[PDB]
Amino acid sequence: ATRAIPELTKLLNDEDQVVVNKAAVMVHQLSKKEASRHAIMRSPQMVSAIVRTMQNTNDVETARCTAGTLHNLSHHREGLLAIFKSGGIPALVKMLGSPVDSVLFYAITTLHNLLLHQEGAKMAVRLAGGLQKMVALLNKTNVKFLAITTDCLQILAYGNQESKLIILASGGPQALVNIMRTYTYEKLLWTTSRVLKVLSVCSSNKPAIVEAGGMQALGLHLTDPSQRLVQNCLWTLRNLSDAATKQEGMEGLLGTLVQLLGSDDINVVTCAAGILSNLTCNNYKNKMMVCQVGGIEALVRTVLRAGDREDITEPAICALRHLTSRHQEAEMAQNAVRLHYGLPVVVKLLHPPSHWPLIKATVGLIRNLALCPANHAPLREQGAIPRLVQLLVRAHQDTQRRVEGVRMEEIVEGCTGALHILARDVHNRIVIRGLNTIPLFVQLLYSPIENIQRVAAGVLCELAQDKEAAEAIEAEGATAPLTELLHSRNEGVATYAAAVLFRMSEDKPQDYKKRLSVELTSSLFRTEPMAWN
């Protein structure tokens, strides 16, 4: 067709429907020929003819043949280019709304090659309103067609904030989630999971996916033979997990996640640990269920297997911290960590080479574990107290002289809080007192952070129940600062201050105790206007 093209070009522009039809069929025929193919994708007059005819024609075959030709052109650079700098993209997008399937299929696949290989096609498709049309097409039922379409969505949305916003506005989340729990065609499930994965990192799309049943839908494929599918579902679940605190019907997913903690795939275990951590954060129902399916045992094993792999231990420890507090079975979980040999490894994580993030989380877990008396002796025998006191001393110095994702004040508060609890035990108290912590705790009474003052006064209160410790607390100069804390806006701080102050004066003359009481009463009884100062 070296020089037979120009004739057809004119034939396509004809005004007789039967005439264009014949030309259209021929041009299509030639597109199948890698010889005459170039002859077409090299004549801008011809390419434009195909484009225009496809758009402005009422003949089924003509539409199918021109669309098909462009599709054959999209296999080569010049083809893509020729289609691009010819207004093909806007043209093909309009065709996405065609009532005839073959045209629909030719348009979407051609657009697909354009998005993947033609520079600047993404923006063009976006501007032409392709996204809006592709999302609406998610109601079709041909799984091979849904695969290419959803894949087009993934290509457009990847790293493109605005595309994601458009997909959300078009109901993209609900349609993608419907696909995940409706079809079994592995390739469609995988391409869709990839779109959901890309959207899941967006604060705007996250709530919509969750509300649409995304968490549960993705849970259904965690035990699927397809590895790549299970993984994308995991990465996606992890991204959505901090926004799924209000979901119900989560039992199956949680059950599966626990089981997945026993996988030999670091990526699967790491995600299962992260998802479980987020899903149990402030959700008693999820904490309850995770515990019922042996969540504690599984988590302890994971922490044991991970060794110094902090990308695994940190999330696992965080889940353990959540499962050991604020729910009906928290006490059972606190005991379970011990019964499954978790204390030795948990305490071990306080020592190097752990980093502040893991140490912070570990300290929090230890503080919950200490709520259970049966853990006092075991934690003590693992060297918990000296280690916690050493981290506190260290974190405190760095504070009074000046890290890696965490404020040292957080460590000071965490360690002091853990010790406050551990000090309930007669033996831990003497060790804590024996490590010369009193002067440190007294210094913390001057902290500007209300929570630190609370745990500081609190541990001093525990220590003060023993006469000798109470005398030592007075000797270290705790009276002045505690007297000031009596006026604290935090009643917890104020009550602890009153307890230590009165502990220190238990042996003074009745005259002195009476005066002190006047001060405690004047200070702890809030009257008149609060903010009066």
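In order, the residues displayed for chain A correspond to 149-550, 561-691 in Swiss-Prot numbering, which applies throughout.
Even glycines carry a Cβ here, placed using N, Cα and C.
According to Swiss-Prot, the mutagenesis experiment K292 to A carries the annotation: Abolishes or strongly reduces AXIN1 and AXIN2 binding. Among the sequence features in Swiss-Prot, the mutagenesis site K345 to A is noted as follows: Abolishes APC binding. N426 to A appears in Swiss-Prot as a mutagenesis experiment; the accompanying note says: Abolishes TCF7L2 and LEF1 binding. For the mutagenesis of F660 to A, Swiss-Prot gives this note: Abolishes CTNNBIP1 binding; when associated with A-661. The structure shown keeps the original residue.
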Alpha-carbon spacing, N426 (mutagenesis position) to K345 (mutagenesis position), which is rounded to whole Å = 17
Across the 10 unmodelled residues, what Cα distance in Å links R550 and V561?
-> 10
Residue pair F660 (mutagenesis position), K345 (mutagenesis position) - Cα distance, angstrom, rounded | 59
Quick one, of the mutagenesis positions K292, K345, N426, which Cβ has the fewest other Cβ within 10 Å?
-> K292
Rounding to whole Å, the Cα atoms of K292 (mutagenesis position) and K345 (mutagenesis position) are apart by 20
Quick one: what's DSSP say for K345 (mutagenesis position), helix, strand or coil?
-> helix
